[PDB]
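> This is the structure, below, for whatever I ask next.
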Amino acid sequence: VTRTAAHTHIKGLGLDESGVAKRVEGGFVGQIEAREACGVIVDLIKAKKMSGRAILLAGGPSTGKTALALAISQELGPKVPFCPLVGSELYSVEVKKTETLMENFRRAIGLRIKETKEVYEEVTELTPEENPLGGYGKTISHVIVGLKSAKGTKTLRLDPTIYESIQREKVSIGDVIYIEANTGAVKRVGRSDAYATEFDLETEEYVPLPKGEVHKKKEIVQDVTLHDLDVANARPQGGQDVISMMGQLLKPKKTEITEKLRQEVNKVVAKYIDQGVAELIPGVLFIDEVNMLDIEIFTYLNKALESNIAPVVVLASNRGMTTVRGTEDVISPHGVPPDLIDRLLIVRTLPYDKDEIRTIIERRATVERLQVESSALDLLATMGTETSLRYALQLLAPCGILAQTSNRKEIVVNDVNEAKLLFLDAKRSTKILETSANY
Amino acid sequence: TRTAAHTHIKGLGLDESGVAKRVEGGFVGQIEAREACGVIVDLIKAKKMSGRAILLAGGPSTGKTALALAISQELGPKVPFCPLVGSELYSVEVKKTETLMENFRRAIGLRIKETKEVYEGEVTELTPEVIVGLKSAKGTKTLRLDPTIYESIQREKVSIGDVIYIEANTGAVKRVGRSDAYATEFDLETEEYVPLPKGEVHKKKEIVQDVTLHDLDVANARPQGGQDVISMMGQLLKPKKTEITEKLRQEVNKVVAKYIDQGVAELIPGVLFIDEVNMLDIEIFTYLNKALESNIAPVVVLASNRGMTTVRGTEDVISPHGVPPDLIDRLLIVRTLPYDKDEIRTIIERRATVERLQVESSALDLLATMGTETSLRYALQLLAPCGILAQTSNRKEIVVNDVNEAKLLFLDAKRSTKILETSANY
Amino acid sequence: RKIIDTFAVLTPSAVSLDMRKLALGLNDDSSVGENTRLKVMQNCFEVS
Amino acid sequence: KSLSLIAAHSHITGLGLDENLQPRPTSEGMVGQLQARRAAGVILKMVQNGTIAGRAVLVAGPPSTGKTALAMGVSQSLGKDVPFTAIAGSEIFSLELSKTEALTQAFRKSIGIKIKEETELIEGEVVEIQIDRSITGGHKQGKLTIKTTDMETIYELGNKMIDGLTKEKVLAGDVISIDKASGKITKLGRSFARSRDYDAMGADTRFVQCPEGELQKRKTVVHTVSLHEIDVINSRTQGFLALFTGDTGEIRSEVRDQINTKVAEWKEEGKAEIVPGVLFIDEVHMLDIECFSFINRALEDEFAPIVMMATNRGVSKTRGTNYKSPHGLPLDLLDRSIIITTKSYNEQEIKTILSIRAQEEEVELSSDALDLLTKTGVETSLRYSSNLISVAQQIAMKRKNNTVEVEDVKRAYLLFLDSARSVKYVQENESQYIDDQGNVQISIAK
Amino acid sequence: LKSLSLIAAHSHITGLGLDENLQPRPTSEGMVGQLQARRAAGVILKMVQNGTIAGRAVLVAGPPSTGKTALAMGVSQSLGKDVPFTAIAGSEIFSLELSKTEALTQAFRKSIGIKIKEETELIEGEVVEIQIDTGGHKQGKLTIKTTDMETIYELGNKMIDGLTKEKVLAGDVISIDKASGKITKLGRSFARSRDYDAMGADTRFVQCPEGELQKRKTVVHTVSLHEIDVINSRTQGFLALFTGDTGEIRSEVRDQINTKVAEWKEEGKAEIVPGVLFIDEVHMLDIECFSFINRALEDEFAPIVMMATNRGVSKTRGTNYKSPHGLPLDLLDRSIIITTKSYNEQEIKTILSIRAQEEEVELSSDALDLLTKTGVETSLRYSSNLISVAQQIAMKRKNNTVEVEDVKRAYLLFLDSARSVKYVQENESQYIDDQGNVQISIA
Ligand SMILES: Nc1ncnc2c1ncn2[C@@H]1O[C@H](COP(=O)(O)OP(=O)(O)O)[C@@H](O)[C@H]1O
Ligand SMILES: Nc1ncnc2c1ncn2[C@@H]1O[C@H](COP(=O)(O)OP(=O)(O)O)[C@@H](O)[C@H]1O
Ligand SMILES: Nc1ncnc2c1ncn2[C@@H]1O[C@H](COP(=O)(O)OP(=O)(O)O)[C@@H](O)[C@H]1O
Ligand SMILES: Nc1ncnc2c1ncn2[C@@H]1O[C@H](COP(=O)(O)OP(=O)(O)O)[C@@H](O)[C@H]1O
Ligand SMILES: [Mg+2]
Ligand SMILES: [Mg+2]
Ligand SMILES: [Mg+2]
Ligand SMILES: [Mg+2]
């Protein structure tokens, strides 16, 4: 009941304080310069000291850009936010893609808020009863309501709004509630087990009797980004009449976030952090297949990188002397214009080697819990060195299938050649399609 | 009465062996097209197979659409013919593929026998909480209104002296009006006086109202209870066509299967039509290429005629009829030949007979000469103008003066083109 | 009224029951909140 | 059930293969293509393993090479409990879901989850349904005598289930598949006791199903749903309306993230069952570069169902780009994925396929007509004769004789044309129909 | 850093606050040079601050990274507050539901400044304690007990049944309008804090105000007229202020609002406040935008626009012909030009040191001079990233000073653009052309 898809064999960069890498550790083999640079960058990130850093790496397919991205994402831990999405997802429908890019920058930056809350909880007894002091009919403002719980009973009266909350919950005398005093409303645990068994059947859950003292108190810490707050504020949350139900039944669409809302949320988050409620963490942004973006984005990012809150982004283009998608004469290395590369630096992610590739194949065999023979491993690694490692990677599993159908737990030259015969590659298709009368 | 270029065709004329006569029921020549159409007619009358399509190729005025109308009127009333043009599939609020499947689902006829009952009577009392005491000719019974239909009843201003035609299964209420029994209320009463309905209030009937697949699709996708207020909100929140997916398709398939296995219902296929597939883009052609590879797609006919022209939606796919090569390779070609002098003569003769024009011999022959000289349509469009001209020029028959006046008045494309190369301005 | 009375003869073909109350939110069973159903049917009673 | 009278693709029921992953020359309709069927068996064992992800395979080669037959055989051979997604890539465009939303919906539909819920029951003939008033001492004395064939027993209603019986107007004696966390009591109809009632003539009008199982027993009911239902439930409080009508509305990403976490922990807690299916797509040469990048990242993603992607055209123009590459796909994805070539057929397998078609259509053919059909098919294509057999059968009825003779096939051949016949007919009529310019010389004379 | 702002690439530069002489200095507020440019910018800023002449225009040119965006931000900072700044880039006008022309009109409508004043009246401190001698309100007079005056107010038909409205226990501070207004609760008293343990969300406790009751209070607002447009767009147009579904505002509302603001200015109830528009890299914009602005920038309410671009002889988007600066002659005629100059060593090193100070980064002599060489052979932005990366190296190297070691490590592990292009041209074999020409094969 496991699924490993080109990953889960990587768990970290495998560095030290002195920038010393390990030849075989964390699912990474080789790339001393790339690992050193990634370690330096993540060390800079962990300090939360800056914003808007950027970097472009030149790496061909299968050279290890996605592996590095996943490793760096895991370096900062699950709690540090990350949102690496495809470069073709920018071109949306219901919202202009620059607004989407602003939304992603808003999502990336993180925060940690907290709140302490109290709550009371079955009902021991009940005594309902102020004066109008004038022409009013009456004035009901206090009712003693029981609170059983388990470890002690403490009945107490509050504002009448809690009383109408009791009727709103429609709880009987033998019914347990969960009333957070911050609002005076009711959260329903359910019915009770003491005054239960009044009948042989009950669709309503009997519900376990609440455990602990009634005057419960606790504190909660939640790490929530700002875009969730924006979308929560955008739509209504309550209501009783037709507008609320029709709006909730209505399907909301993605819209444009106004900058005045940005000012408002910055103001309120500053007020809350100044009280010690929340602590600040930046974000991390990654985009793959960036060279397909158009010149207007490639030049708007020139000023977007100057945003004072924008977190660290990583830029990844694999091509070379290509024109930006939609440019008549703006041809640049990796399809990124020079006026944009004047704001960041360049790393070189290079392909792998012979022992490196054979160890990669062996480790993929390990994570796929299959045993590989020396001859088959060397054949796979060699033909990867001539053409491509991914061919051997995608032949490993069907070769294991062949071995299982042969009732053996190892790959033999027979299995790999049978998979080669039954499954071609790009190179064998570069010289076979031309002689096809039918397209 | 009115006639629009058709209704002269009244069937292929196929004999007991499927061979049509020369000129019968508005037909001229084209034995290949007639025989192929008869073969397809027999195959459809078999009512066993499905998922096959043909195209008939022919020039202008070659009887392609004429043969389509002939096969349509030959099939009969119950089996429907679906006419559609490449411009129709370009919808607004839904994608073209879904429109094609809506056409496919509404194409197949499904004889079904569902049940309806109606409560209709004079109201005797109403009890809010709901009672509506309908009093028919011999029955007086009090239903209960659900709160929604109770509100609908309230809005119907129904009071003592009123009769309502409230259906039982749908539930919607249609008031019949003030009771004719209380005709002695005002000598000039505004409301219509309708008596107490016959039979019991809960009148029950056996109905043969059938359902197309799209009909029962919209039945649950967009409920149409109608007259009740909640039905108004139901038909107002989503009044349009929603993008029905394959899940509801399978649910609908199960529902129609159980209904047809109930025994009374049955299935009948249908024919769909497309004209000028040359204008269709490569996207719809590619999608229908994988759509005909199914078990439900009913019979469709193609009418197109193009030479070595690029297929619309592409830039390099050059093929006859503007059809992509794969579709041509998976579709059956029916040939049509250009009309002849005698065919033109008979066509003009029949078009004069249907238009109540007793065109004489020499006039008919000269009209045939013009038909053979420039184009059939050019001569055909002149039958009514020449008759009306002779009527204004006091002639029951059509003398050469009338046709010469028409030929100097209503020019053809060739004469206009001849004009167009000598002009100081366009 | 004279422009709306006579011609109203067209009947939509197919209807499926229990598809409107399931859409408005008023019924004996729905995933939406049940705090509105009574006041919603009262609105239906007296909403013009 | 599943009303579909006949099709050109309704002739294969379950494929045919062996435990050795070796092809069957006559594998339940589809024949030949030893490499294709062996690869189909390899993929079948792969998906039964359920241990790999992010694999893309290209069914290359000329068209008409049993590619759809291969897909259908795989689908019918894997078996039930594993729903598929067999949809051509042409209808990815829509006016309600974007390309990204459509691709995400397809990917999340390709991976399923089964859910086991420990629901309960109270079965047995409930001969009476008594509803007493809400007495103060006991808030509901509602008697109701549920009893199966095994035992005789009475019960009590807790002032909540009275309308549960009669949400739709039903009577007592109904077998009730009640659920504690539902509130919607389902009545199964009528039921039986084990009594003879009174002395005089009676016991009339009693023939229904009687309860068989125990009065109460736990049912670990299994339900299979896709991520579509869960996501539409998350987006809106009501989700069945959008599941039926089809107006979900482009649900947002944090929903998918929380569903990912919830499904992961449910699998870790032993309440759900992961079913990682496989997605089928068509016309990949027609796919566009943004979809190419989408699938490129999806393959490297930790969660990606296997892909059955095929390009009928070879060395065709790559849609969405200005350049043409083999298979209509650039070399990046071409090297990323794997390739299975498919070659055309000889005549004898066409003959066998057409014979299978005929015996499926239960038509008493004559072998002369079959030989004519084989010749016509081998000259042009299989589908030619696949339609010619049906039209010749129609001509066989039209001449009042059941057997399909030579003249039927001859009339079918002469009436309906051929691709070569059509192209010859149109290239000699370059000035008779509508052309590039549309010049139609309707003028037969002068 | 009132908001969650962390740092800017130019945070040291906050304000083009030239001295009273307006004669440029070799160094000021962290910026160095731009002498004639700074003088002209000060003149422009004063002209904007004048608030009496509209329809002006200034153009900015020169290679980027010369502080142009920093120039505009410093101008905005020197303009102070109460003057909202329109932060719109070139790629923000091609919106879906907002066409470019009325999007520019909306940006200008936001750019305007206005002030509004209003006056209301209230009663403060009404610790009431109603006591009357059932219904009908016979002898309907209420005790009112605030800090200053403690009397009994007589009432009438609207209050004797208005006191039974807002049903309260009359043990709290309440507000009433002496100008025939309704009753509003401002909270209970501290004595009511103890009566209920957990006060409901509605119930809050505030002291009796220390003073009299009849308070005539004046209020002042600074709201752009486009906000009022959104407010009165529909019957209830309050939800649309933040959602963004404006809907291509019609011009009838625009001229009605112009008339209203003119008449309120003549009444003295409103007064104007100057506004500015600034969009960077105007070259990548449609020729339609330039044509529209060339007419719309001479209207009665025509705030100046901070034009800025850096391209060369190219074609205005939406046309085909070669154009100056990628801009039409009509737009390159009704404006004045700001240009920048190539960096020199002294300001390069000073700016690098100032940035290091802003980043809390210590730079020694060798590192500073080497990075000045980098920022003079290359641009300064590479050295501005290198100071950060080198300080990261140093703090990983168990020291805080930056010297040749960290700088050289960055130079080896981070590639210059020219050498990057050379590496691309010499290793093209692994790269891909437009047609997907990739040499995946190795051996
Ligand atoms: N240095 C490496 N060590 C181990 N595995 C690697 C290395 N580089 C790449 N891989 C593996 O190769 C697979 C494909 O890499 P890919 O994401 O295509 O690289 P790129 O992003 O450069 O195209 C990944 O699943 C990864 O696990
Ligand atoms: N066999 C026929 N008998 C009578 N009228 C015909 C016949 N064929 C064509 N016509 C007439 O010629 C016109 C063109 O025929 P139609 O099939 O509608 O389009 P086309 O033949 O140009 O594709 C029609 O209006 C029809 O009335
Ligand atoms: N090997 C085969 N055996 C039986 N039927 C086949 C075979 N190959 C194709 N067919 C028939 O052809 C149709 C699918 O065409 P196919 O050959 O798959 O085209 P393509 O290869 O271009 O997808 C199916 O309906 C099937 O009945
Ligand atoms: N006179 C100066 N004093 C201090 N720093 C400067 C000066 N001029 C430029 N800089 C630095 O150089 C950078 C200039 O960037 P900028 O020109 O605003 O980018 P763009 O050209 O995209 O508008 C700023 O980040 C700033 O820190
Ligand atoms: Mg025709
Ligand atoms: Mg096929
Ligand atoms: Mg990729
Ligand atoms: Mg700039």
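Chain D is numbered as in Swiss-Prot; shown residues: 15-460, in order.
Positions of Cβ are set from backbone N, Cα and C atoms, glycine also.
Pulled these from Swiss-Prot:
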- D:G75, D:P76, D:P77, D:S78, D:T79, D:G80, D:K81, D:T82: ATP binding site (BINDING)
- D:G80 to A: Growth defect at 37 degrees Celsius (MUTAGEN)
- D:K81 to A: Defect in snoRNA accumulation. Growth defect at 37 degrees Celsius (MUTAGEN)
- D:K81 to R: Growth defect at 37 degrees Celsius (MUTAGEN)
> How many neighbouring Cβ atoms, not counting its own, are there within 10 Å of the Cβ of D:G75 (ATP binding site)?
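Other Cβ atoms within 10 Å of D:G75 (ATP binding site): 26.
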> Taking every protein chain shown into account, which of the recorded positions D:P76, D:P77, D:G80 has the largest tally of Cβ atoms within 10 Å of its Cβ?
D:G80
> Long-range same-chain neighbours of D:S78 (ATP binding site), Cβ under 8 Å, sequence gap at least 6?
D:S358, D:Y359, D:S395, D:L396, D:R397
> Does any of D:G75, D:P76, D:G80, D:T82 have a Cβ within less than 6 Å of an atom of ligand 6? These are the recorded positions; tell me which, or none.
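Once distances to ligand 6 are taken from each Cβ, D:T82 fall under 6 Å.
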> Using the centroid of the Cβ atoms of D:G75, D:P76, D:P77, D:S78, D:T79, D:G80, D:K81, D:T82 as reference, list every other same-chain residue with Cβ within 8 Å of it (recorded ATP site), in sequence order.
D:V73, D:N326, D:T356, D:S358
> Are there residues of the same chain, six or more positions away from D:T79 (ATP binding site), whose CB falls under 8 angstroms from its CB, and which are they?
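Within the chain, D:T79 (ATP binding site) has Cβ neighbours under 8 Å at D:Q47, D:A50, D:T356, D:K357, D:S358, D:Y359.
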> Near D:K81 (mutagenesis position), which residues of its chain come within a Cβ-Cβ distance under 8 Å, counting only those 6 or more away in sequence?
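In sequence order, D:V73, D:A324, D:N326, D:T356 meet the Cβ cut-off.
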> On the three-state reduction of DSSP, what should I expect for D:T82 (ATP binding site)?
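SS state of D:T82 (ATP binding site) = helix.
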> Applying an 8 Å Cβ threshold (strictly under) against chain B, tell me which of the recorded positions D:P77, D:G80, D:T82 fall inside, in sequence order.
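It is D:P77, D:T82, listed by sequence.
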> So what sits near D:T82 (ATP binding site) in its own chain, CB-to-CB under 8 Å and at least six residues off in sequence?
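In sequence order, D:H23 meet the Cβ cut-off.
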> Of D:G75, D:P77, D:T79, D:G80, which recorded positions come close to ligand 1, meaning Cβ under 6 Å from one of its atoms?
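The ones that qualify number zero, so the answer is none.
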> List which of the recorded positions D:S78, D:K81, D:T82 have a Cβ under 8 Å from any Cβ of chain A, in sequence order, or say none.
D:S78
> Three states by DSSP: which one describes D:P77 (ATP binding site)?
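The residue in question, D:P77 (ATP binding site), is coil (DSSP, three-state).
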